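Novice: Shown below is the structure under consideration.
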Amino acid sequence: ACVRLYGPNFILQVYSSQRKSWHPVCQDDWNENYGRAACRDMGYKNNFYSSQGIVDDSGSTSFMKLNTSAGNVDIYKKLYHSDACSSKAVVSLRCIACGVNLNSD
Amino acid sequence: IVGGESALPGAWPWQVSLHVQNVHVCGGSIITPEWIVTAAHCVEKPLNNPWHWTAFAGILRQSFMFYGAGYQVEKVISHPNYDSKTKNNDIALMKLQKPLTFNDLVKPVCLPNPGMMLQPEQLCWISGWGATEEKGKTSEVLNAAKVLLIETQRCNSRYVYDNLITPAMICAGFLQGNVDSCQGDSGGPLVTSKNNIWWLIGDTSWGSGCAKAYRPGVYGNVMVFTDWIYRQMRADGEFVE
Ligand SMILES: *[C@@H]1O[C@H](CO)[C@@H](O[C@@H]2O[C@H](CO)[C@@H](O)[C@H](O)[C@H]2NC(C)=O)[C@H](O)[C@H]1NC(C)=O
Ligand SMILES: N=C(N)c1ccc2cc(O)ccc2c1
């Protein structure tokens, strides 16, 4: 029952109560609605900036994947342990446009 | 800011000036249109109530920050584990009653994620309207300076802060002194650029004098508080969790 963004590339991770650790979420079947839900869970209300798949660089062997047949349960409950992502990508999610100045180009 | 130079407009668009009774007391960092990260020690009693506070974004000069040009604060949340004696967990959130309109001079800084993997002496910037010398007056103009992180083990040396630096703190500055934050900078940003993004690494918390040798700046370790910030932002306007 929690979510975070990891590292400078904002990898969406979800905590496993069992495995007692954080895991990235596969880009498999993900979309902007799922990202928006994740942002709302981090308190960002109606803020959303961007979401895209990125190749995991952490050598991770444990992911969280969308069960597209879970029905109308919360997104946490739609996600199951998987040792691979069919899309070969994990979710990168930014809930707000931030961290740029007038120089930042 | 001691040993800095005045900031250009839009260089630090997240920087705000938090006023009580029409005068600057402390700095803050914009993180959303409604939410500002500041220091708990700024909002101790008798300034715990929100009605005291107005925020000024996008303005470099204090004299241009007059009643009406600014933003009424609606809430003030001190970290629950803030300890005024030790300054541990010296962080607070202010919620504005009216959202800021982001532009070229007003924008947010990114909350620090876990796994930033900063260098042990990462190059950072501090900004604010605090004194430009120890015990000096608020600066009319916004200043900024480069500072470096100082590893907490080094900072806890008996020649520096004698084991006073907790995991909720980070040190930055120069052990030789000369460049530092100061009174009035409190609550304001310690930022670093990485992956082409400006990150909020710290909030100005405390130090022993200003710009003295072996007495660098201590900042709230914001990354320790990101999840707490998330929860507060979510708890706001929420019926059940
Ligand atoms: C995704 O969700 C569906 C439905 O919620 C899962 O299928 C159910 O599995 C249980 C246990 O085997 C059965 O009792 C149900 O009758 C199944 N219902 C179906 C087929 O809709 C499915 O196994 C889930 N996928 C994964 C990998 O977790
Ligand atoms: N040396 C510092 N960085 C430092 C930081 C914050 C301070 C707040 C005060 O009220 C007084 C002095 C201060 C000094």
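Easy rule for this one: first residue shown is 1, then count along the chain.
Per deposition record, X-ray crystallography, 2.2 Å.
For all residues, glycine too, the Cβ spot is worked out from N, Cα and C.
Among the features that Swiss-Prot reports, active site, charge relay system is placed at B:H41, B:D90, B:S186. Taken from Swiss-Prot, the feature domain 'Peptidase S1' applies to B:1-237. Annotation of the published mutagenesis B:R61 to A (Swiss-Prot position 316) in Swiss-Prot: No effect on catalytic activity or HKU1-CoV viral entry; the original residue is retained in the structure shown. Quoted from Swiss-Prot, the note attached to the mutagenesis of B:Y159 to A, S, L or R (Swiss-Prot position 414) states: No effect on catalytic activity. Almost abolishes S protein-binding and HKU1-CoV viral entry. For the mutagenesis experiment B:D162 to A or N (Swiss-Prot position 417), the note given by Swiss-Prot reads: No effect on catalytic activity. Almost abolishes HKU1-CoV viral entry. One mutagenesis experiment named in Swiss-Prot is B:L164 to R, A or M (Swiss-Prot position 419), and its note says No effect on catalytic activity. Abolishes HKU1-CoV viral entry. Annotation of the published mutagenesis B:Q176 to A (Swiss-Prot position 431) in Swiss-Prot: No effect on catalytic activity or HKU1-CoV viral entry; the original residue is retained in the structure shown. According to Swiss-Prot, the mutagenesis experiment B:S186 to A (Swiss-Prot position 441) carries the annotation: Loss of activity. No effect on HKU1-CoV viral entry. Swiss-Prot gives this note for the published mutagenesis B:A213 to P (Swiss-Prot position 468): No effect on HKU1-CoV viral entry.
Context for these features, please: burial, neighbours, distances.
Specialist: Counted within 10 Å of its Cβ, the other Cβ atoms near B:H41 (active site, charge relay system) come to 21, all protein chains included.
According to DSSP, B:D90 (active site, charge relay system) is assigned to coil rather than to any helix or strand.
Counting only same-chain residues at least 6 apart in sequence, those with a Cβ under 8 Å from the Cβ of B:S186 (mutagenesis position) are B:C26, B:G27, B:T38, B:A39, B:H41, B:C42, B:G128, B:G130, B:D203, B:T204, B:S205, B:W206.
Around B:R61 (mutagenesis position), the same-chain residues at least 6 positions away in sequence with a Cβ under 8 Å from its Cβ are B:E140, B:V141, B:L142. Reduced to three states, the DSSP call for B:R61 (mutagenesis position) is strand.
Mapped onto three states, the DSSP output places B:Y159 (mutagenesis position) in coil. Sequence-distant neighbours of B:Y159 (mutagenesis position) (same chain, 6+ residues apart, CB-CB distance under 8 A): B:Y214.
Residues near B:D162 (mutagenesis position) in space but far in sequence (CB under 8 A, at least 6 apart, same chain), listed by position: B:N156.
Its Cβ placed at the centre, B:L164 (mutagenesis position) has 15 other Cβ atoms within 10 Å.
Using a 10 Å Cβ-Cβ cutoff, B:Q176 (mutagenesis position) registers 11 neighbours.
Look at B:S186 (mutagenesis position): DSSP puts it in coil.
Sequence-distant contacts (6 or more apart, same chain, Cβ under 8 Å) of B:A213 (mutagenesis position) comprise B:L175, B:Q176, B:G177.
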Novice: Which recorded positions from the set B:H41, B:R61, B:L164, B:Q176, B:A213 have a C-beta atom lying less than 6 Å away from ligand 2?
Specialist: none
Novice: For B:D90 (active site, charge relay system) and B:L164 (mutagenesis position), what Cα-Cα distance in Å is obtained after rounding to a whole number?
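Specialist: About 13 Å separate the Cα atoms of these two residues.
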Novice: Helix, strand or coil: which one is B:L164 (mutagenesis position) in, per DSSP?
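Specialist: In the DSSP reduction, B:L164 (mutagenesis position) maps to coil.
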